[PDB]
Amino acid sequence: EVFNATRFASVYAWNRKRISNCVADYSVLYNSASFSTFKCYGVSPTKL
Amino acid sequence: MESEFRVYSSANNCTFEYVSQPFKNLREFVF
Ligand SMILES: *[C@@H]1O[C@H](CO)[C@@H](O)[C@H](O)[C@H]1NC(C)=O
């Protein structure tokens, strides 16, 4: 629901959100396989 | 008629919220 909102935040007013009592469902953001931007310098995708 | 109001409460951070379901019996609490 957060990722599929109708209105996107502006550049001057960046919207910052804090997450509590939730889990990192990485597979949902990983099943599309659209990770074109893979400039993950300094980290590894296996130590997650 | 209204008595469930709130005063101030600027709520700067309030990043933790545990909204959850909760002769008289003696209510004993240990905090
Ligand atoms: C809580 O987070 C908000 C985010 O805008 C911040 O402005 C505020 O200073 C924080 N308060 C704390 C750390 O208690």
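In order, the residues displayed for chain B correspond to 153-174, 186-194 in Swiss-Prot numbering, which applies throughout.
Header entry for method reads electron microscopy, 3.3 Å.
A Cβ is built for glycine as well, from the same backbone N, Cα and C atoms used for every other residue.
Among the sequence features in Swiss-Prot, the natural variant B:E154 to K is noted as follows: In strain: Kappa/B.1.617.1. In the three-state DSSP reading, B:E154 (variant position) counts as coil.
Here Swiss-Prot describes B:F157 to L as a natural variant; the accompanying note says: In strain: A23.1, Omicron/BA.2.75. Applying an 8 A CB threshold to same-chain residues 6 or more apart, the list for B:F157 (variant position) is empty.
The secondary structure of B:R190 (mutagenesis position), as reduced to three states from DSSP, is coil rather than helix or strand. Quoted from Swiss-Prot, the note on mutagenesis experiment B:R190 to K is: Partial loss of biliverdin affinity.
Here the residue is the original one, but Swiss-Prot notes a natural variant at this spot, B:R190 to S: In strain: Gamma/P.1. Cβ environment of B:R190 (mutagenesis position): no same-chain residue six or more positions apart lies under 8 Å away.
All chains included, 4 other C-beta atoms sit within 10 angstroms of the C-beta of B:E154 (variant position).
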